[PDB]
Amino acid sequence: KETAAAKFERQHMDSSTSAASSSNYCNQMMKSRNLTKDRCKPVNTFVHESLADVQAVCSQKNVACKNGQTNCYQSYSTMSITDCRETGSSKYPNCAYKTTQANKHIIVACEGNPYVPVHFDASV
């Protein structure tokens, strides 16, 4: 099993690129990050900032999580991100995604010691 922190990094971190490289980015990344294995994960966001910058968000703006939880944090600054979403013609195991690039505040839930992101809540 995965730690919550490592799962966040696998699902959401892509510091190797400043932004999605092509319209095929999501198709490639959802596969290689093992998010089409048992099912097509329907929605997933990748962040193109350093891990340090993303972890730092846990010391930024404390806000409520969508589910009412109080351990969510919004980045003070906007970050380069990619939203990946299943589109029509997507049927497991043939997963197909729409790639949408953006520059937005991210909102994450944080836990543990060290206090690090464990769930991607939303972008604004």
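Chain A residue numbers are taken from Swiss-Prot; in order, the displayed residues are 27-150.
Structure determined by X-ray crystallography, 2.0 Å.
Just so you know, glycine gets a Cβ as well, placed from its N, Cα and C.
Sequence annotations record features per position, and here Swiss-Prot assigns substrate binding site to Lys33, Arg36, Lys67, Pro68, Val69, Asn70, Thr71, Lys92, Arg111. The Cβ neighbour count for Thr71 (substrate binding site), using a 10 Å radius and every protein chain shown, is 20.
Quoted from Swiss-Prot for the published mutagenesis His38 to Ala: Loss of activity. In this view, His38 (mutagenesis position) is surrounded by 19 other Cβ atoms within 10 Å of its Cβ, with every protein chain counted.
Per Swiss-Prot, active site, proton acceptor is recorded for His38.
Taking all protein chains in view, 20 other C-beta atoms sit within 10 angstroms of the C-beta of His145 (mutagenesis position). Listed in Swiss-Prot is the mutagenesis experiment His145 to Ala, annotated as follows: Loss of activity.
According to Swiss-Prot, the feature active site, proton donor maps to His145.
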Chain-internal residues, separated by at least six, CB under 8 A from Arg111 (substrate binding site): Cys52, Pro68, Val69, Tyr123, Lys124, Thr126
Least Cβ-crowded entry, counting other Cβ within 10 Å, from the binding-site residues listed as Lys33, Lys67: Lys33
Candidate nearest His38 (mutagenesis position) in space, where candidates are the recorded positions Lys67, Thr71, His145 and distance is Cα-Cα: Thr71
Cα proximity to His145 (mutagenesis position), best match among binding-site residues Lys33, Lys67, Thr71: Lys33
Three-state secondary structure, which DSSP defines for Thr71 (substrate binding site): strand
